[PDB]
Amino acid sequence: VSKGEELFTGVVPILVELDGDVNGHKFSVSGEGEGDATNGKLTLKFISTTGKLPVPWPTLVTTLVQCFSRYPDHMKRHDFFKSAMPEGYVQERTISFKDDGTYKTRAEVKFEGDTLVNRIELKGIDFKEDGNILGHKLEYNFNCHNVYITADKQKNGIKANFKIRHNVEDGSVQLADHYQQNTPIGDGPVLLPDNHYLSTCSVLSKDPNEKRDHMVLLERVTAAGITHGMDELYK
């Protein structure tokens, strides 16, 4: 139902580049891997190229390609992300860490040749040097979350909102409120969805042969929350 959707039928290579600055601590991350939108699956590896990161890897997961979500066939007209391809979309977020600093991110996600590329700038401010983030108190894991999507007709795009819960080493939770906006880079028509959500799960691991600070990530994402006619009546 979109020309962009056809670019995701197989396994697609992914490259990611992030340039970050948190409280003045500059860092750069490079990633690579592959996505299978048919199954909603990604496999990615990320490395720091600037030494040990000043923030925990889990805090960067949501910033580091929702075009790889599995939209079931009945919901295909609600997939804004693929409909913006190949020209792509700008993804912007504010991430407010409760009782701590804020990230602002701006990314461009688009095809460059055969490859889906996510290029990100991240600025973080007002973090506490002994808080859960700069103190590296977050466990190396990730919970599943639901990302709620709404259309933004005025900007010809979408908004999203969700709360990330990062487990803390003392058994508490560090909340990160996410506010997201996506707008197309191209002029062509895009799909503006009805209200729905993405069900996302992520598994973080390490590569025994990788000497740089790094993260290996597997993710599974499935869109949900659209219902039609009287379907739910016939149980």
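Chain A is numbered as in Swiss-Prot, which gives 1-64, 68-238 for the residues shown.
Just so it is clear, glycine is given a Cβ too, placed from its N, Cα and C backbone atoms.
Swiss-Prot has this to say about the protein:
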MUTAGEN   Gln69 to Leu  In RSGFP4; increases fluorescence and shifts the major exitation peak to 489-490 nm; when associated with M-64 and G-65
MUTAGEN   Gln69 to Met  In Citrinine; leads to excitation and emission peaks of 516 and 529 nm, respectively; when associated with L-68; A-72 and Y-203
MUTAGEN   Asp103 to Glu  In mut1.27; shifts fluorescence lifetime from 3.03 to 2.85 ns; when associated with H-145
MUTAGEN   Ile128 to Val  In EBFP2.0; shifts the excitation and emission spectra to shorter wavelengths and increases quantum yields compared to BFP; when associated with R-30; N-39; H-66; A-72; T-105; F-145; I-150; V-155; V-171; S-198; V-206 and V-224
MUTAGEN   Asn198 to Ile  In mut2.1; shifts fluorescence lifetime from 3.03 to 2.50 ns; when associated with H-145 and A-176
MUTAGEN   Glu222 to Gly  Suppresses the 399 nm excitation peak, leaving only the longer wavelength peak at 475 nm
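Here the features listed in Swiss-Prot are painted onto the structure.
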residue : record               : DSSP (3 states)
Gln69   : mutagenesis position : helix
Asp103  : mutagenesis position : coil
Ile128  : mutagenesis position : strand
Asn198  : mutagenesis position : coil
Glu222  : mutagenesis position : strand
Checklist entry - mutagenesis positions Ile128, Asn198, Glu222: which have a Cα within 10 Å of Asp103 (mutagenesis position)? => result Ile128
Checklist entry - Per residue, counting other C-beta atoms within 10 angstroms of the C-beta, which of the mutagenesis positions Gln69, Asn198 reaches the highest number? => result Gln69
Checklist outcome for this item: Rounded Cα distance in angstrom between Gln69 (mutagenesis position) and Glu222 (mutagenesis position) is 11
Item to check | Protein Cβ atoms within 10 Å of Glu222 (mutagenesis position), excluding its own | outcome: 22
Item to check | Under 8 Å by Cβ from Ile128 (mutagenesis position), same chain, sequence gap 6 or more | outcome: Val22, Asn23, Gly104, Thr105, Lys107
Checklist entry - Could you give the Cα-Cα distance between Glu222 (mutagenesis position) and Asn198 (mutagenesis position), in whole Å? => result 23
Checklist entry - Relative to the Cβ position of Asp103 (mutagenesis position), how many further Cβ atoms are located within 10 Å? => result 18
